[PDB]
Every structure is written in C-alpha cells, then in structure tokens.
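J.: Have a look at this one.
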Amino acid sequence: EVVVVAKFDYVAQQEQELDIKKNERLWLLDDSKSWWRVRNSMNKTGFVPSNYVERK
Amino acid sequence: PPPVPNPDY
C-alpha cells in the first residue's frame, strides 16, 4: 500500500530494471537496498534507483 | 539530476 513518486526519468539498462517517468506513481515493493523494487500501473515490476523516487 | 547509486539489486 506504499506509494513512491518518480522525481526523475529512468531508462532501464538491464532486464531487472524498470523504465519510469518523472511524476509517475508506483507501488513500493522492496526498499531494503539502494535500488528499490516497484510495480507500475501496467502491473510490471522492476528495480529503480532509490534516489529517483520519493516515498509518500 | 544526481547519479544513480551503484546497482546491487
């Protein structure tokens, strides 16, 4: 039930990463490391840089 | 914008 909002665009460079756009809302799934695992509104998941998203 | 952290996922 935790939301993050992207602060910057991120174009994925590996299969496990996720493309995000600035202002996109995402579900936060795992915040244990410096890259966080998120789910988007297309029901896709992947890792993004934790400093590119803001916990709401 | 800042650099990404070193990936360790």
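Following Swiss-Prot, chain A residues are numbered 4-59, in order.
Just so you know, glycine gets a Cβ as well, placed from its N, Cα and C.
Below are the features listed in Swiss-Prot for this protein:
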{"type": "MUTAGEN", "residues": "A:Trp38 to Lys", "note": "Small decrease in RASA1-binding. Almost complete loss of RASA1-binding; when associated with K-143 and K-229"}
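A description of the local structural setting of each listed feature is requested, covering burial, neighbours and distances.
T.: Secondary structure at A:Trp38 (mutagenesis position), as computed by DSSP, is strand.
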J.: Near the Cβ of A:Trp38 (mutagenesis position), how many other Cβ atoms are there if near means within 10 Å?
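T.: Around A:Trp38 (mutagenesis position), other Cβ atoms within 10 Å: 24.
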